[PDB]
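Colleague: Following this message is one structure expressed as C-alpha cells.
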Amino acid sequence: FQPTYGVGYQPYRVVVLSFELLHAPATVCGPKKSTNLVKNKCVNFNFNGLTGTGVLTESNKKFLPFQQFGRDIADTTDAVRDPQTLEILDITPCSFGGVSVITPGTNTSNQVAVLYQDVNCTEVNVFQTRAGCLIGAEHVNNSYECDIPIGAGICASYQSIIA
Amino acid sequence: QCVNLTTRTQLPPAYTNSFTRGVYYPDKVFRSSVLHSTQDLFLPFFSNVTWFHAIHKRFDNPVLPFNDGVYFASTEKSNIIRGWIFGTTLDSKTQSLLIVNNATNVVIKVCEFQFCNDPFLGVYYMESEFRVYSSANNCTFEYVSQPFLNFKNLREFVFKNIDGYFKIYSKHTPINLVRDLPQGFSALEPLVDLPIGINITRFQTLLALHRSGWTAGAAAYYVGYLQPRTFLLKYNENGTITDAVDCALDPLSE
Amino acid sequence: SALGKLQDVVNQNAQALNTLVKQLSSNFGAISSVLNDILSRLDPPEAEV
Amino acid sequence: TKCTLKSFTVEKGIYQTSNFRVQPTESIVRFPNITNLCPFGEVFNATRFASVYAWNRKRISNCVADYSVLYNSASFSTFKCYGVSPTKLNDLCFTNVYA
Ligand SMILES: *[C@@H]1O[C@H](CO)[C@@H](O[C@@H]2O[C@H](CO)[C@@H](O)[C@H](O)[C@H]2NC(C)=O)[C@H](O)[C@H]1NC(C)=O
Ligand SMILES: *[C@@H]1O[C@H](CO)[C@@H](O)[C@H](O)[C@H]1NC(C)=O
Ligand SMILES: *[C@@H]1O[C@H](CO)[C@@H](O)[C@H](O)[C@H]1NC(C)=O
Ligand SMILES: *[C@@H]1O[C@H](CO)[C@@H](O)[C@H](O)[C@H]1NC(C)=O
Ligand SMILES: *[C@@H]1O[C@H](CO)[C@@H](O)[C@H](O)[C@H]1NC(C)=O
Ligand SMILES: *[C@@H]1O[C@H](CO)[C@@H](O)[C@H](O)[C@H]1NC(C)=O
Ligand SMILES: *[C@@H]1O[C@H](CO)[C@@H](O)[C@H](O)[C@H]1NC(C)=O
Ligand SMILES: *[C@@H]1O[C@H](CO)[C@@H](O)[C@H](O)[C@H]1NC(C)=O
C-alpha cells in the first residue's frame, strides 16, 4: 500500500454486519423513540408496550420501585409509571356519557335542553347537576312539582325551559 | 484446576418445613388494598424443603435437579455461599450458566464450561482460590452487575426459567434465629431477568472454603421446588404483599 | 347481619357488574382478548373472524 | 329525538337519544432513556483493523443499536443491505449481530 495509488488499489476498510436471529430472546433493538409527556388531556398513551386511551394526571399512589403499572379490582390499568422520569400517573378514562333531550310536547314548543350524563360542563344557560351537565335550561331558586324528571332531585319544566 | 474434597463426613441431607415462605411477586403490576388470586409456579405452604449444612465436617455440594423452578433459602453468616451453576449436563457438550459473587463483583456468564466435579471458592486466613471450571470456549451472554448479597442473614431466591427468560427473585432478611427457617411471611421482590435462552435441568450451589487441609464455615441452605398452583395474595394500602393463602393446601384455605 | 337483605342486593348487583367487566378479559377462542392487538397484528380477512 | 322515537311528534319528557365520547388528541409514546448503546465506535473507528485472511469478529449483543448514525454518515463509500431494508433497521429486533 502506497498513498500515491489509484482508486481500486487503495485500502478499503470493510465491516460486515450480519444480524442473526436464533430463537433465544432477542437483545439487539433500535432506539425506542420518545416524545414529550402531555398531562390532563385525553391522549393515546403507549407506555412500554401497554397502550390505551386516557387522561394522564398526577397520582398519589406510591409504587414500589420494581412495579410499573397499576390495576384495580376489575383488572383495568388505572395507574402507571413514566419510564423517563420515575413518577406515577393516574389514567382516568376519557369522558363518555349519554346525551338526553329534555323537551315539552311539540304541540307546546320546539325548545329543547340537552343533558350530558356524568359529563362535567367544562368538557363539552349551562348548569352543572349531579346527573350531568344541562345546557339550555335556566336554573331557578324556586321549588315546584316535578314535571320532567332529570334526576338527583333536579326536575325540568316549561313556563322557556327551567330546571 | 480441580480438587477432590476427601475429608467429608457421611450424613443424609435433612428435611424441614417451608412454613409460609417462598412467595414472590408474580408480576410487575402495582395492586393496593386488594385480594388477588393468581395461578403461577409457587412453592407450596408447609412443604418438605431439603436442608443442607456446612459445618465443622459437613460440605454439601450435591447434584440437584432444577425441575420447573427452585426456591433457594440461605441462613448465612460470614459469607460462604457465593453463587450458582445452571445447566443440563454441566460440561462442554451443552451450554451452562455461571452466576458468581466473588470478593469484587457479581458475574453472570453463559458459556460451555468444563466444570469440575467439586467447584468451589476459597478464603485464606483474603480470597485467593477459584476452582469452578477448566475451560470456557463459546460464550453468548455476559453481565457484570452489583453485589446481590448464630446465623444473622437470611437470603431468599427464586430461580425460574420460562420462554428463554431466567427470572431471579430475591429478598434479604435480618434474622437472629439459630438453626432453622424462621416462621413468618416475606414476599420476594424480583431481582433480575436474564435472556439466557438455554435448557436448564440441573444446578449447583457454590461454597467457599476457609484455609488457615480445609475448613467449612458455618452456613446452611434449603432447596425447595416450585409447582403450578393458585395463591390468594393480600395487597395492603402500600402495595406490599402481606399475607397469602395456598388454594390447594387444606379445605379451609380452599 | 341485621341489614343483610339490602346488602345481598348490593352485593349481587356489584358482582354482576364485576363479572360483566371481567368477561372482557376472555378471548372466547380468539387469539387475544384485546381488539387493538388483533387489529394491529392481522389482515382484515382474518381479523374479521 | 324525532329520529330516535320514529315520530314527528314528541311527547313531553326526557329521551336518551345519543352518546358523547371525548375523542383523543395526541399520541404519547414514552419509553426508557436511551442507554447502553452498542459499541460501534470500537468497531468502525478502531485504530488497527485486521487482514482479510484473519478477519476480526465482534459479537454485538445485549445492547441497543442506532443504525441511522451509520446510514446517515457521509464517510461510507459503500453501504449495501441485502436481506433487510436500510431504514427498517431501527425497528427490527435481532438476537445478535456479528461485525
Ligand atoms: C474428583 O472426583 C471425580 C469423581 O471420581 C473425578 O471424576 C472422574 O475422573 C476420572 C479421571 O480419569 C474419569 O475417568 C471419570 O470419568 C470421572 N468421573 C466423572 C463422573 O466425571 C475427578 O476427575 C476428580 N478430580 C480430579 C482433579 O481428579
Ligand atoms: C432519565 O433521565 C432523566 C434526566 O435526563 C433522569 O432524571 C431519569 O432518572 C432517567 N431515568 C432513569 C430510569 O434513570
Ligand atoms: C420429608 O421427606 C423425608 C424423606 O423424603 C421424610 O422422611 C420426611 O418425613 C418428610 N417430611 C415431612 C414433614 O413429610
Ligand atoms: C471476580 O471475577 C471477575 C470475573 O472473572 C474477575 O475479573 C475479578 O478479578 C474477580 N475478583 C477476584 C477478587 O477474584
Ligand atoms: C464451540 O467451541 C468448539 C471448541 O472451541 C468449536 O469447535 C465449536 O465450533 C464451537 N461452536 C460454536 C457454535 O461456537
Ligand atoms: C432439556 O433437557 C432435558 C434433560 O436433558 C431433556 O429431556 C429435554 O428434552 C431438553 N429439552 C429440549 C428442548 O431439548
Ligand atoms: C403504609 O405506609 C405508611 C407510611 O407510608 C405506614 O405508616 C403504614 O404503617 C404502612 N402500612 C402497613 C400495613 O405497613
Ligand atoms: C467515528 O468518529 C467520528 C467523529 O468522532 C464520528 O462522526 C463517527 O460517527 C464515529 N464512527 C462510529 C461511532 O462508528
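We're sticking with Swiss-Prot numbering for chain B, so the shown stretch reads 14-69, 77-145, 153-176, 185-247, 257-298, in order.
Any Cβ shown, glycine's included, is placed from N, Cα and C.
For reference, Swiss-Prot lists these features for the protein:
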- B:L18 to F: In strain: Beta/B.1.351, Gamma/P.1, 19B/501Y (VARIANT)
- B:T19 to I: In strain: Omicron/BQ.1.1, Omicron/XBB.1.5, Omicron/EG.5.1 (VARIANT)
- B:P26 to S: In strain: Gamma/P.1 (VARIANT)
- B:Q52 to H: In strain: Omicron/EG.5.1 (VARIANT)
- B:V83 to A: In strain: Omicron/XBB.1.5, Omicron/EG.5.1 (VARIANT)
- B:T95 to I: In strain: Iota/B.1.526, Mu/B.1.621, B.1.1.318, Omicron/BA.1 (VARIANT)
- B:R102 to I: In strain: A23.1 (VARIANT)
- B:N121 to Q: Partial loss of biliverdin affinity (MUTAGEN)
- B:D138 to Y: In strain: Gamma/P.1 (VARIANT)
- B:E154 to K: In strain: Kappa/B.1.617.1 (VARIANT)
- B:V213 to G: In strain: Omicron/BA.2, Omicron/BA.2.12.1, Omicron/BA.2.75, Omicron/BA.4, Omicron/BA.5, Omicron/BQ.1.1 (VARIANT)
- B:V213 to E: In strain: Omicron/XBB.1.5, Omicron/EG.5.1 (VARIANT)
- B:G257 to S: In strain: Omicron/BA.2.75 (VARIANT)
Colleague: So if I draw a 10 Å sphere around the Cβ of B:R102 (variant position), how many other Cβ atoms end up inside it?
Modeller: 22
Colleague: Can you figure out which of B:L18, B:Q52, B:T95, B:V213, B:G257 (the variant positions) comes closest in space to B:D138 (variant position), comparing Cα atoms?
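Modeller: Minimum Cα distance from B:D138 (variant position) across B:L18, B:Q52, B:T95, B:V213, B:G257 lands on B:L18.
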Colleague: Are there any residues in the same chain, six or more apart in sequence, whose C-beta is under 8 angstroms from the C-beta of B:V83 (variant position), and if so which?
Modeller: B:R237, B:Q239
Colleague: Within 10 Å of B:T95 (variant position) (Cα to Cα), which of the recorded positions B:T19, B:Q52, B:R102, B:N121, B:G257 do you find?
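Modeller: Checking Cα-Cα distances against B:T95 (variant position), none of the recorded positions falls within 10 Å.
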Colleague: Quick check for the class: what is the C-alpha distance, in angstrom and rounded, between B:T19 (variant position) and B:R102 (variant position)?
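Modeller: Approximately 21 Å lies between the Cα of B:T19 (variant position) and that of B:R102 (variant position).
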Colleague: How would DSSP class B:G257 (variant position) in three states?
Modeller: coil
Colleague: If you count CB neighbours within 10 Å, which one among the variant positions B:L18, B:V213 has the smallest count?
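Modeller: Checked B:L18, B:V213; of these variant positions, fewest Cβ neighbours within 10 Å: B:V213.
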Colleague: Determine the Cβ neighbour count for B:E154 (variant position): the number of other Cβ atoms within 10 Å of its Cβ.
Modeller: 14
